[PDB]
Amino acid sequence: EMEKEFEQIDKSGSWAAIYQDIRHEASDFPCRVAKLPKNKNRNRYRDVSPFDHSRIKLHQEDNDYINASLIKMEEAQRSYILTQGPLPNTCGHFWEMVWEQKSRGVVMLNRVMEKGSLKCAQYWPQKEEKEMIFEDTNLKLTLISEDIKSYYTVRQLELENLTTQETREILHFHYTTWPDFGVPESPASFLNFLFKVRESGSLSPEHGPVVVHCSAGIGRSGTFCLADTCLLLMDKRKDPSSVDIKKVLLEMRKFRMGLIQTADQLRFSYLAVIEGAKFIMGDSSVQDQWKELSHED
Ligand SMILES: O=C(O)COc1c(Br)csc1C(=O)O
């Protein structure tokens, strides 16, 4: 029982210990391709790399490397692609990945600039009249519309494969108030955002895996995915007590290193899941409440 465990950890204030225990037990697989000299400029962080076994391969003979991992949650039956914020030279690769993997949604949990630094390249058009063309991957990206809320923006984009001229609508979910190595304002604002992504159908199994990223693609992104998977597990069995949050995080860490970067992000994951469980078990009204408490208007 997560709610009981939560109260127990909070009482003894031992979140740091619990979190470090997960780190100690976390899987360790090679990241040789990511460490190849030719890919040095394709990585934003020297200490954050995708494992070779779960890395996303670009469909090109030249260089198929991109700092992105496929987190395939067998039991939950849902997959996510976690990646770093695209660099000025990997935006073409980023969209190539979105196209090849047939993703319908992209979840961004960081701002382009945080604490005075550029944590992510401006990989999407900010104005309808100024579309983007990635010559290296022969793709065109156009902003179709955007719905701006107080702490998050949802954009509708049109991605076109210039080679075949095929077109696809990509939904962009941009959470703009989640601090690096931080946590959301409240479980309410986080769940409100998560359900926005869910209600878009971007997580449907008929689409490719949703792409999730922050700056490094493990802290904030890890928190997002853990919460979602836990709620999904719980939902499939309609049994909140059947989910072991720590166990699921460890499973996720088999696919990408360092998912969830601080003990508080872990603690926030519990909070989010516990609160989200209310909706899963039939309390439809809580959704309206989260929307109100989030102050998105
Ligand atoms: O997402 C997070 O909470 C932390 O991710 C980050 C990691 Br790993 C290294 S730097 C960095 C950042 O956001 O600058």
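Residue numbering for chain A follows Swiss-Prot; the residues present correspond to positions 2-298, in that order.
The header says X-ray crystallography, 2.0 Å.
Note that Cβ sites are derived from N, Cα and C of the backbone, with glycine treated the same way.
The Cβ of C215 (mutagenesis position) has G86, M109, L110, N111, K120, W179, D181, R221, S222 as same-chain neighbours under 8 Å, each 6 or more residues away in sequence. Look at Swiss-Prot and you will find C215 tagged as active site, phosphocysteine intermediate.
With a cut-off of 8 Å between CB atoms and residues at least 6 apart in sequence, the same chain places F182, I219, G220, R221, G223 near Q262 (substrate binding site), listed in sequence order. In the three-state DSSP reading, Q262 (substrate binding site) counts as coil. The substrate binding site annotation in Swiss-Prot covers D181, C215, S216, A217, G218, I219, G220, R221, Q262.
Annotated domain 'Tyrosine-protein phosphatase' per Swiss-Prot: 3-277, in sequence order.
Neighbour count (other Cβ atoms within 10 Å of the Cβ, all protein chains): 21 for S50 (mutagenesis position). What Swiss-Prot notes for the published mutagenesis of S50 to A or D is this: No phosphorylation.
Quoted from Swiss-Prot, the note on mutagenesis experiment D181 to A is: Substrate-trapping mutant. The local packing around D181 (mutagenesis position), expressed as other Cβ atoms within 10 Å of its Cβ over all shown chains, amounts to 17.
The DSSP secondary structure for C215 (mutagenesis position) is coil. Mutagenesis annotation in Swiss-Prot: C215 to S, described as Catalytically inactive mutant; abolishes sulfhydration; the structure shown retains the original residue.
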Residues satisfying Cβ distance under 8 Å from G218 (substrate binding site), sequence separation of at least 6: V49, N68, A69, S70, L83, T84, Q85, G86, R257
Annotated recorded positions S50, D181, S216, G218, filtered by Cβ under 6 Å to ligand 1: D181, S216
Cβ atoms near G220 (substrate binding site) (within 10 Å, other residues, all chains): 23
Structural state of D181 (mutagenesis position), classified by DSSP into three states: coil
